[PDB]
Each structure stands twice: as C-alpha cells, then as structure tokens.
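See structure below.
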Amino acid sequence: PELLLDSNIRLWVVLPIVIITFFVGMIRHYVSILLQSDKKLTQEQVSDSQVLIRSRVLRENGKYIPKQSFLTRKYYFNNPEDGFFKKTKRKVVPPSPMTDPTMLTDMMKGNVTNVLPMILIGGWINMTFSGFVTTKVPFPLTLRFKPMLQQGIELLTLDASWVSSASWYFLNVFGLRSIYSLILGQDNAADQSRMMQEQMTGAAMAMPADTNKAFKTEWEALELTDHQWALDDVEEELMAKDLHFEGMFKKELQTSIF
Amino acid sequence: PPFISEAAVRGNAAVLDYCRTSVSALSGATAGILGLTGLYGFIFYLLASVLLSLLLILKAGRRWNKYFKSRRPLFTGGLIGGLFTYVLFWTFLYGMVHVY
Amino acid sequence: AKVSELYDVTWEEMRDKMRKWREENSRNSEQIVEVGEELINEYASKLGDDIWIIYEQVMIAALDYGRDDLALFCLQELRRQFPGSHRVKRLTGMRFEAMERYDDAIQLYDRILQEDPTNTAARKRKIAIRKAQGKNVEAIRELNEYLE
Amino acid sequence: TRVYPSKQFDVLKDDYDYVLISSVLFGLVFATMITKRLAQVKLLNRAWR
Amino acid sequence: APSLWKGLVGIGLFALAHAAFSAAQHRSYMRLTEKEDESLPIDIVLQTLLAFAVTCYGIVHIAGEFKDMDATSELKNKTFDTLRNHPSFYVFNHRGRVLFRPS
C-alpha cells in the first residue's frame, strides 16, 4: 500500500461513475421496453400456427389416446386422395441460405461485434479525466496490460495494479450484470454491453418462413411416429394401496365453510 | 415425474440464482472489508459458496425429491458469473477504505 | 355477520380474495358485488391497475345480480380514461343484450369486427346471442365456423 | 517552490467543471423517472387495447 | 415472521457497516504512525464475520418459494363445477335476475 490519494477524488469519480452506469443501464432497459412495437399478424398465418401446434401436440401427447381416433387424426393429416397439407398451398418466397454457407454463418453471425458502444462510453469517460488514478486491483497483473489499463499516465516503474477510470467502469459494467436481474426479474434487458442486440422473449413465436416446406416436414414427421397406447397398462394401479385419499381427508376436516 | 411444470422449475431456478447472487455480493463486501491476497480471497469465495450450498440443502431436507429432481445445480451453479459480481464488490470497498 | 365480516378484514386480504376469485372464475356475483362496492367506498385511493379489473368484474357481477346502476357507474369510470377500448365496447354490448334491443349490440359487434379483424370475444358473444335467440343448431354451426 | 517530476497523478485535475457533472447526474434520474411512467402507461394501453 | 427476518438482515447490515467504519478508522490511525505493520483487532473481525453470517441466513429465508414439481397437485382441490362455467360464454337469462329486479 502506497501512493496516498486525496479524499476528494474518491467522492467525485467513484460514486459519479457508479451512478452513471447504473442509471444508463436502467434507462437503456426502459427505452428498450418503450421502443418495442407489435408485429401485424394475418389470419391465414395464425391458422397455420394453430394447425402446427395441434400436430405438435398430437406428436407429443399421443400415448393417452384411442388407437382408432389416433389413426383417424393421422389419416386426416395425411389423406393421400385429397390431403389438407397437400392441396393447401400459399405463396413461396425464393430462398438464399445454402448448406456450407449457413453452416459457417452459424458462427460468423454470433455476437462478436456488440462491445463497441461500451468502448465509446469508456473512451468518453477516459477523455474527461486525462491523468487520474481511481483504484488498485488486488489481483496481480502483467506489465503487458499496463498500456490498456493506465492509458494516460506516464509511469514505467509503477505496477499495473493501479487502474484508471476506463477499466474501472468497464469492470463496473459486468459487476451489476447479475444485480440488474435481482430487482427486475429473470427477463432483464438492462445489459450495458449488448446495446444494439435485441434481447426479448420474442413477439409471435411461430415463424413459418416457408409454409409449404413446414407442412411437408410435419406431414412426414407424423407418418414416422408410431402408436403405443400407454393406457393399456392398468394393472399397476390394480395391486396397490389407497392411503393418500386418507391423506388430506384428515386435513380437509380442518377447513370450515366461510 | 411423468408430467413436469415449467413454471415451478423456473421459479425454483430463479430463487436459487437470487440467493446465490446475494450471498456472493455479501461475500465480496466481507473480503473487501478485511483485505486479503488473491489466493486467500478466491479460497474464501469458494468456502462461502460451499456454505451457501450446504445451507440451501439444509433448507429442503426431507421431501427434496419433489422440489429438486437432482442436486448438481445446487452444488455447481452460477460459479463464474457470481464470481464476476463478487470481484466487483471485493475491490469496491477494498481501495475505498485502505487506499483512500 | 355483515358488520362482523366487514370488521375483521383488511383491504389487502379483500383484494387478494377477489384476485383468487378471479383465478377460480367462480359464480359468486352476490359476494363479488358485496366486496366490490365496499372497497370502492372505503379505500378508493391507489391500485388503479387492479381496480380497473375490479370495476369490470363488479359490473359483470351486477349484470348477473340485480343492479344496472352500479354497472353504468363503473362503465362511465371505464370510459373516462380509455376513450377507445374494445373491451369496454364488448361489455356495453353485453349489458345492452341483457336489457333489450339485441340488434344494436349485433351492430356494435359488427363494427368492432370491421375495426379489428382478430376479435375472438366479439364473435363468442355473437355466438352466445344466437345460442339464446334462435335454435342451438345454428349456434353450433357458427361455433364450428369460428373454431375452424 | 515545488517541482513536478511528471505533471501530476495524485491530485484532482484543476479544470473539472462540476456544473456539467451535476447536471448530467440529475438529468439521468429525471429521465429515468420520466420514462418509468411512459412505460407504465404504454403497458396499460397495450393491455387494454 | 418475514418482518422479523427483514429487521434482522437490516441490523446485521448496519453492524457490518459499523465494523467497516471501525476498520477504516484503524487504518487511518495506522497511516499516521511509521512502520508498525500490525493487523486489525480480531474482535472487530469476529464481529464482521458474525454480521456476515447473520445477514446470509435471512437472505435465504426472505425468498423461499419452492413450488411443487408435479402439475397434478394444484388441481387436486379444484372442482369441475367451477370449470363448467366459462368467462367467454355467459347467458344473462336467469330467474335470479327477475327475482332481484324489484329490489
């Protein structure tokens, strides 16, 4: 411990920067909520979505269903003579994704270029305070980080532990990343780093990019799935005991009628 | 076990993460108040996390099978991000008191 | 018991009980209006967002129970803030159906459909108007139409 | 006199306008309180309409 | 019960802050005196740990929800009578309406 600092630089740099980043994050979250706009949904697309949900629910929950009705559903969906998915065809948009290009694009897109706006804020903050020493980090650091860490102090003998305001605010950004969700909730959009990146639950889950292709894919998926009546096994309950109905029947006396 | 509700699971996970982040935040303040070296500080953070996990298991005790399907998230969960938010409050009060 | 009940409660518990009633969508219009108008005259201070749903619920119960005066009293309060709101239009149409002149309610539903194409509630209310007006066969056909 | 080896790295910079900093600090809170009610009324209007 | 936990957490936080202030005063005194590389008193350190352990006990009790995993248990009390009526279809044609009409 050395480099005795003033008590006026801690009350005019640390607290201001902390409040600045806190309120910047909160303002960003509130503005993100405000700017959110609804997307128009057409009735045909809605019906397509509901049919997709129906077929997916049939795929998921198909064990607890009569075999005759299950085959009737599957025929109605398939129906080689007419076919609902076969005849009903909407407009088709020419595509562009390709196998190798999209396989690579999965990584090329990513979220690589989402740090620059925070770098702009850090640059402005460092521009305001040219020669300053905010705090020291207990973690030992290597001298090859000193140019990025100090960036404005002409000292070669000094250690890299003493950080500037730029890295101070940079670490302040991710320090409250998990703290923002504490006051807001699980779905938090106050991340200062990802400013332009849209983070939301997502309006209109269903995205039928190619209605016909999705129709055919579900048509073959419903042909692949088998039928196994999970109701046919009723003998397990046959030889058992009934004591839970004695269970809250004891605790159903205690409540009277209002 | 045949049918599982996502709302209850989400609530359980949210509560778990909330306590994990709060305990980590206070662990950072304690270490910053005392002032130690990096190795000892990281060991102390790990010890605090282990104590929190043990208390979390003690909270459930019996009938825990209905509450949590497994125990891996209880032991290993939010160890890196929690450390990221703990390092901030460790050095926040460290240099505020000693350096200043 | 009325004074005894009104004594050993607080507004928080009463509001929570009304919320639980909404969750269980029970048919207790008498008690809903009994606890509805009581908290509108005792507290009437805060919880606007809750009290709008409470206004709608109380008027819905009053349409069932015996009282159109409170129904219109809540209708004016609902219309004061949101001038254009389709839910209030649906509610007014339901009350109009309850009173007389079903045709103007049908016309209001037609206009609502003209404005917003995707309005399930108005179609359901029309299906219910023809459930009780005509035979159940036509209502079945229209319910099948909307369901399809 | 006092000699400065390398400018200054221990004392607060002389040209540090507090009016701008205080104005920004108060404006952030003012804008947050302004946008809070806007978000609330937007949510209410979207829910009702 | 929750109010007691909240008060205990607040008291522990206040004690932790007081311990921080005491440590700050000790270091301010240390900077006055040359050399004397000694540590802070163990009593206030133990008070700090006591305040840290107490505040971590109520922080877990304040948010305890632990809902049941199985989806059948919440609908174990709900009756089909309430489910039979729906809020979409409500016909306003009943004998109670004409019975309550005069009054």
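We number chain C the way Swiss-Prot does; in order, the residues shown are 2-149.
If you're wondering, the header gives electron microscopy, 3.3 Å.
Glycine is no exception: its Cβ is also placed from the backbone N, Cα and C atoms.
According to Swiss-Prot, the protein carries these features:
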type	residues	note
MUTAGEN	C:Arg28 to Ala	Loss of interaction with EMC5
MUTAGEN	C:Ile61 to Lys	No effect on transmembrane domain binding of tail-anchored proteins; when associated with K-95 and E-122
MUTAGEN	C:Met95 to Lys	No effect on transmembrane domain binding of tail-anchored proteins; when associated with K-61 and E-122
MUTAGEN	C:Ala122 to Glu	No effect on transmembrane domain binding of tail-anchored proteins; when associated with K-61 and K-95
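C:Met95 (mutagenesis position) and C:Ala122 (mutagenesis position) are 11 Å apart (CA-CA, integer value).
Cα of C:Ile61 (mutagenesis position) to Cα of C:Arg28 (mutagenesis position): a distance of 11 Å. Between the C-alpha atoms of C:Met95 (mutagenesis position) and C:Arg28 (mutagenesis position), the distance comes to 17 Å. Of all the mutagenesis positions listed here (C:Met95, C:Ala122), it is C:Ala122 whose C-beta has the fewest other C-beta atoms within 10 angstroms.
The number of other Cβ atoms within 10 Å of the Cβ belonging to C:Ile61 (mutagenesis position), over all protein chains shown, comes to 22. For C:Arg28 (mutagenesis position), the same-chain residues that are 6 or more apart in sequence and have a Cβ closer than 8 Å to its Cβ are C:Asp65.
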